[PDB]
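S.K.: Here it is, the structure, as structure tokens.
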Amino acid sequence: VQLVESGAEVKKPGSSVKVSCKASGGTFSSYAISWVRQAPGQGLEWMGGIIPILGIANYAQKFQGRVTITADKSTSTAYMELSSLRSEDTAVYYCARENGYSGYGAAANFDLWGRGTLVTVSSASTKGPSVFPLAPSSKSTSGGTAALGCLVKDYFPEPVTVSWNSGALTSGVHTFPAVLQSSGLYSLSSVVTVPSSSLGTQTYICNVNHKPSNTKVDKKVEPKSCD
Amino acid sequence: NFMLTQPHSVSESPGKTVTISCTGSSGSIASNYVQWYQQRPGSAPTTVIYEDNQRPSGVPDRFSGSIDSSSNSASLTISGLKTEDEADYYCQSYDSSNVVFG
Amino acid sequence: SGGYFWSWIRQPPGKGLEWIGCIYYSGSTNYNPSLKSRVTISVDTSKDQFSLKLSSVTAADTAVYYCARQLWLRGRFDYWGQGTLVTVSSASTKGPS
Amino acid sequence: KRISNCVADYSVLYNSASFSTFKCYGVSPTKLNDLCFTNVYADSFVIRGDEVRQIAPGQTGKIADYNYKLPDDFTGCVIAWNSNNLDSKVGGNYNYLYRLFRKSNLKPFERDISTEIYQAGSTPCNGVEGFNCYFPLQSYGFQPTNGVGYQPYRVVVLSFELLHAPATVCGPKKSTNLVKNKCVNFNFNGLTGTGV
Amino acid sequence: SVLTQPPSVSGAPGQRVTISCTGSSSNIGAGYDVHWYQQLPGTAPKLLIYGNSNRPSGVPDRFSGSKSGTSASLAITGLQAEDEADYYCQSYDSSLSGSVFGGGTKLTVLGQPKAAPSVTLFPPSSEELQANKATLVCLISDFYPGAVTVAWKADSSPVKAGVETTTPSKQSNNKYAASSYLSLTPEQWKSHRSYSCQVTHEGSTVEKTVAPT
């Protein structure tokens, strides 16, 4: 069948994160359900597996008693609750499944996998984003084309989409990726090249949308007067 | 509180086959090793079987032992009774750090 | 040498064998629950012997004491020493008439 | 567990004076160290007090036939003891599982981890808790306040490997008593000398 | 941990490529089976082969799995356009009382030719001077591949604080674009005469300077 998890989620270092694994169809009440985590920079490790029909928790000795897994058979949905988040928990979980067989080996295999819950925790949490427009100068523009855009600063968390004139400009647009800061903050930019003949007639405005922060602030750009 | 139960008096004519039982009360009879000792009157006891089926070097083959673990009873089978076989038979156990005889 | 045990086993006249206790060449000791807090057995390796001390002996303690070598702690007593006769009676040693 | 490129003694694993039960067939317990084999397999699991009886070569039941079958030519040792003060807790310890149903017999030294629902009749259930089918895996009933026949006992199996290969493990000469002040022959790494 | 894997292997599109997986004698030496998974960077891993004896549905027959005693091996025939992923070893561990994955082998060699980079330096605007911060950005665009080092200087000494470099993304015309920022303050921004960013690309160095006054 088709197992679907949630999307990205950002919590606090010392809070409780609650995610769910959803199963579409059936074959969820007859096989054990486990969780597999993949971390960029190291290998994969296995916390534990839960048998949902009878309800026995079977974790690993490398993980202490901090994360608990609960499963409900009324809606075929398993819930994961983890507390005391640390700095090395920036990874992605997966909803696996165990399909036993017969043989000399008898090794647990994960034939079915989920999508992935991007759970990242760090400092410099959600604040008010700041948008700074960029204007061309008389020395940086020598030909018939100019480079300009808007700068986004002090925003959390990822992702943030940038739209130009509510999607009316598509040619020559580009979105730059983010980057980690020493304080734990991201930054991205967008620059679009347009001919200089439309600078004095058609105005440009950047629309910054932030669905977790529920803010949508738009700022206009104006050419520099002295340069 | 584990005690081995043995038949106090067993008699049989020479040349026939007789079975001597040893029943455990609480612990199972296959839990620990059972040793049978044949002791002459006015003499030291001697080991005639060990590991519940193995005969020590020197005793005849007739001293055959079997384990009925379902009934918690240890059995010692004697075939071809003779004159010298008239002796006291005791079955041994270990329980848990406390050797218990029959 | 050899890593074997020692044990004392007594037998009353006309009765079955009774296990008293077992000792190692170290200080390891285990005693029968009915005979607990009364059996004191010690090993002196210099004289290559071991002795058993019994306290509060009654008239029911009349049994033939056997010193048997024990190869396996859960197993057979392969070698049995000859049994000394122990008699407990309440009188002074007196000559016959 | 597989033990290779190691060497050890079984005397320490016997003088603990804490094991409730001990069964080893195929070889005498007091003459197994000097005899040398190739590999030793350790099969450790938990079981109740009424099922240690069924773990023997040539017995039937519901555990010795559905979880681990003992062959006739079984030369291993079984060491079991009570540790109910750690693997059990108040309120019901159900962390240990066991299998109750199986389609047919299984080969010895084979592990089964199939979680498929056992079918008793001819009508499929599509993996539901319906009629004419039942789950083969069942939870235990361990409790720290149990008696002497239903506590969780730790049962291990130490089998031996016999093939055309060298002995990874062996029983080297032990540490003989250091007798002194007697005319005794010795061999300390360079010479076979006799003296006090 | 208990499983070690090579960091990367090399191969050719048309020859046999094999991998070796070495662990311990208690997880794979005991007799347990292996399960090989493919970790594509951007999608969920799926099952390739379990037990090294059966073929799951939807998996091609080019993948072969074998267990030569302790060590397990996987061999493929031919390099297609989807082998740009990671391979892992999965086996049950008795010591860990659970499943443990391996290290991971990356299957890539090259495929990134050279190009001519172009950089642009844009000074901060007027509204950014009242926020008690100065984000100096030097954009790099129209270059291939995306491996450019960024160095900053103030015409008197290199700046080793606040330097950053974002990863470059794919453009519409199969090129790369990146940006580099620098966190300063307006108090010392007007004191220095000029600022610039210095980058190198296979020996090609381009320098652009700006003057705040």
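By the numbers in Swiss-Prot, the shown part of chain D spans 356-551.
Placed from the backbone N, Cα and C atoms, the Cβ positions cover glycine too.
Okay, so Swiss-Prot annotates it like this:
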type: MUTAGEN; residues: D:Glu484 to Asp; note: Increased replication in human TMEM106B overexpressing cells
type: MUTAGEN; residues: D:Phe490 to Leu; note: Increased resistance to neutralizing antibodies and human covalescent sera neutralization
type: MUTAGEN; residues: D:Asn501 to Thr; note: Reduced host ACE2-binding affinity in vitro
type: VARIANT; residues: D:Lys417 to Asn; note: In strain: Beta/B.1.351, Omicron/BA.1, Omicron/BA.2, Omicron/BA.2.12.1, Omicron/BA.2.75, Omicron/BA.4, Omicron/BA.5, Omicron/BQ.1.1, Omicron/XBB.1.5, Omicron/EG.5.1; May enhance affinity to human ACE2 receptor
type: VARIANT; residues: D:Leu452 to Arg; note: In strain: Delta/B.1.617.2, Epsilon/B.1.427/B.1.429, Kappa/B.1.617.1, Lambda/C.37, 19B/501Y, Omicron/BA.4, Omicron/BA.5, Omicron/BQ.1.1; Contributes to cellular immunity evasion and increases infectivity
type: VARIANT; residues: D:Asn501 to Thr; note: In strain: 19B/501T
type: VARIANT; residues: D:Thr547 to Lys; note: In strain: Omicron/BA.1
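If you look at the structure here, what lies around each of the features I listed?
M.R.: Reduced to three states, the DSSP call for D:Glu484 (mutagenesis position) is coil.
D:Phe490 (mutagenesis position) falls outside any helix or strand according to DSSP and counts as coil. The Cβ of D:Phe490 (mutagenesis position) has 19 neighbouring Cβ atoms from other residues within 10 Å, across all protein chains displayed.
DSSP assigns D:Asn501 (mutagenesis position) to coil in the three-state reduction, outside any helix or strand. In the structure as shown, the Cβ atom of D:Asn501 (mutagenesis position) sits within 10 Å of 15 other Cβ atoms.
Less than 8 angstroms from the CB of D:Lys417 (variant position) sit D:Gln409, D:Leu455, each of them six or more residues away in the same chain.
Note: D:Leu452 (variant position) has non-local neighbours D:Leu492, D:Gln493, D:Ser494, D:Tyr495, i.e. same-chain residues 6+ apart with C-beta under 8 A of its own C-beta.
In the three-state DSSP scheme, D:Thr547 (variant position) is classed as strand. Within 10 Å of the Cβ of D:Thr547 (variant position) there are 8 other Cβ atoms, across all protein chains.
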S.K.: Given the recorded positions D:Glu484, D:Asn501, D:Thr547, state which is nearest to D:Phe490 (mutagenesis position) when distance is taken between Cα atoms.
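M.R.: It is D:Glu484, whose Cα lies nearest.
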S.K.: Under 8 Å Cβ-Cβ to chain A, which of the recorded positions D:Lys417, D:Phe490, D:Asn501?
M.R.: D:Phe490
S.K.: Give the number of CB atoms, excluding that of D:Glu484 (mutagenesis position) itself, located within 10 Å of its CB.
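M.R.: For D:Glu484 (mutagenesis position), the count of other Cβ atoms within 10 Å is 13.
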S.K.: In three-state terms from DSSP, label D:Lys417 (variant position) for me.
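M.R.: Reduced to three states, the DSSP call for D:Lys417 (variant position) is coil.
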S.K.: Can you tell me how far the Cα of D:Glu484 (mutagenesis position) sits from the Cα of D:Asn501 (mutagenesis position), in Å?
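M.R.: Answer for this pair: 31 Å between alpha carbons.
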S.K.: To the nearest whole angstrom, what is the C-alpha distance linking D:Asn501 (mutagenesis position) and D:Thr547 (variant position)?
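M.R.: With distance taken Cα to Cα, D:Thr547 (variant position) is 59 Å from D:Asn501 (mutagenesis position).
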